[PDB]
Amino acid sequence: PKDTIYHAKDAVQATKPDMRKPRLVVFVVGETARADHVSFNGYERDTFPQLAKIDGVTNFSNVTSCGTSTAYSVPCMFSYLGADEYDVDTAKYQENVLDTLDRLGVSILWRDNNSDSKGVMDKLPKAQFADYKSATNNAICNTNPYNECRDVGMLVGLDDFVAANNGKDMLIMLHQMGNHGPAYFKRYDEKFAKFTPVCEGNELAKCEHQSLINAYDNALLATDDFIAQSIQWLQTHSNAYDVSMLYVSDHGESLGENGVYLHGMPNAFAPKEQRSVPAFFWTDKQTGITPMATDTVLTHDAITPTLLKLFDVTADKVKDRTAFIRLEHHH
Ligand SMILES: [Zn+2]
């Protein structure tokens, strides 16, 4: 073990959950989703029909991920250094935004249907991380012939967590399997097989291009569903809690441009398709939270100040950072 480098020991929470409505936020950490395959960003196909029916969803059309892989992007999304000073080999030892929120009294939960938190949860008690790739945590793993656990299974029993933390601020990270490839056709149940035909081979260049895109977009439909149902779960708590939902993908995906597939390329020569990511923010009416303009130039650096603002926490390190949400309030 090494000593922790601190970045926000000055951080303070301006209001406590016993003097105002406690706050409950779900942060969906996306996976392999491309911004240009989002309907709201101009994509021909309606890949997010369920989010289109929900009032108060803001789509952000200019979000660039810090990196092109899970191991690189996820720690930086929760970091105080920002991507320009970020070092993947020492991120584990920096105080991160979840450290700050937990220290100030916010109850943190991380459910993972992807891999793990890439070190972000390492300083917090183990019980606050849960592996939802296990079929004895996730009840939604036998709905497909692959025995693949589904992201929506992370919504089961969250009410037990809320009841165990009654009256406290809560931040729940849900780490998606999402659009992980190359086997996009495995990422969704049959109810989302909307675009056909579908590539079902493991070698992407060998399938016809339209079938690969169809499987990718079908996987997006399952993500649209997962985000929509996350909002619907939050809405059941809106009387007692100020509820909000943030979605950001960790990186994009190449889909055959210049013969390139998948992601994970070094930033120095990675194509833009691996960095252009969707971002969504939803909040209930009573929260008093105001989103930034949909065309704000944004990066993963916006995530940490957003989470801090959602819980009324000020940190000097990120005082000049742009977030997904505004600081003015209209009564
Ligand atoms: Zn990833």
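Our numbering is plain: 1 for the first residue shown, then up by one each step along the chain.
When the header is checked for method, it gives X-ray crystallography, 1.9 Å.
Placed from the backbone N, Cα and C atoms, the Cβ positions cover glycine too.
Quoted from Swiss-Prot, the note on mutagenesis experiment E31 to A (Swiss-Prot position 246) is: Abolishes transfer of phosphoethanolamine (PEA) to a lipid A analog in vitro. Almost abolishes resistance of E.coli strains Rosetta or TOP10 to colistin and polymyxin B, by comparison with the same strain expressing wild-type mcr-1. Does not affect expression or membrane localization in E.coli strain BL21(DE3). According to Swiss-Prot, the feature Zn(2+) binding site maps to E31, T70, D250, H251, an assignment based on experimental evidence. Swiss-Prot documents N114 to A (Swiss-Prot position 329) as a published mutagenesis change and attaches the note Abolishes transfer of phosphoethanolamine (PEA) to a lipid A analog in vitro. Almost abolishes resistance of E.coli strain Rosetta to polymyxin B, by comparison with the same strain expressing wild-type mcr-1. Does not affect expression or membrane localization in E.coli strain Rosetta. One entry in Swiss-Prot concerns the mutagenesis experiment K118 to A (Swiss-Prot position 333). Its note says: Abolishes transfer of phosphoethanolamine (PEA) to a lipid A analog in vitro. Almost abolishes resistance of E.coli strains Rosetta or TOP10 to colistin and polymyxin B, by comparison with the same strain expressing wild-type mcr-1. Does not affect expression or membrane localization in E.coli strain BL21(DE3). In Swiss-Prot, the entry for mutagenesis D250 to A (Swiss-Prot position 465) states: Abolishes transfer of phosphoethanolamine (PEA) to a lipid A analog in vitro. Almost abolishes resistance of E.coli strain Rosetta to colistin and polymyxin B, by comparison with the same strain expressing wild-type mcr-1. Does not affect expression or membrane localization in E.coli strain BL21(DE3). The structure shown retains the original residue.
Everything Swiss-Prot records as a feature, shown here on the structure.
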{"residue": "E31", "record": "mutagenesis position", "CB count, 10 Å": "27"}
{"residue": "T70", "record": "Zn(2+) binding site", "CB count, 10 Å": "21"}
{"residue": "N114", "record": "mutagenesis position", "CB count, 10 Å": "23"}
{"residue": "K118", "record": "mutagenesis position", "CB count, 10 Å": "25"}
{"residue": "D250", "record": "mutagenesis position", "CB count, 10 Å": "29"}
{"residue": "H251", "record": "Zn(2+) binding site", "CB count, 10 Å": "29"}
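When the Cα atoms are compared, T70 (Zn(2+) binding site) and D250 (mutagenesis position) turn out to be 6 Å apart.
The DSSP secondary structure for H251 (Zn(2+) binding site) is coil. Only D250, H251, from the recorded positions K118, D250, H251, place their Cα within 10 Å of the Cα belonging to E31 (mutagenesis position). Summary of the Zn(2+) site environment: with the site residues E31, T70, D250, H251 set aside, the chain residues having Cβ atoms within 8 Å of the Cβ mean position are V29, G30, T32, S65, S69, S73, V74, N114, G178, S249, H263. If you take the Cα of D250 (mutagenesis position) and the Cα of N114 (mutagenesis position), they are about 11 angstrom apart, rounded to a whole number.
Under 6 Å, Cβ to nearest atom of ligand 1: this is the test, and of the recorded positions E31, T70, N114, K118, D250 it is passed by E31, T70, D250. Note: the Cα of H251 (Zn(2+) binding site) and the Cα of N114 (mutagenesis position) are spaced 14 Å from each other.
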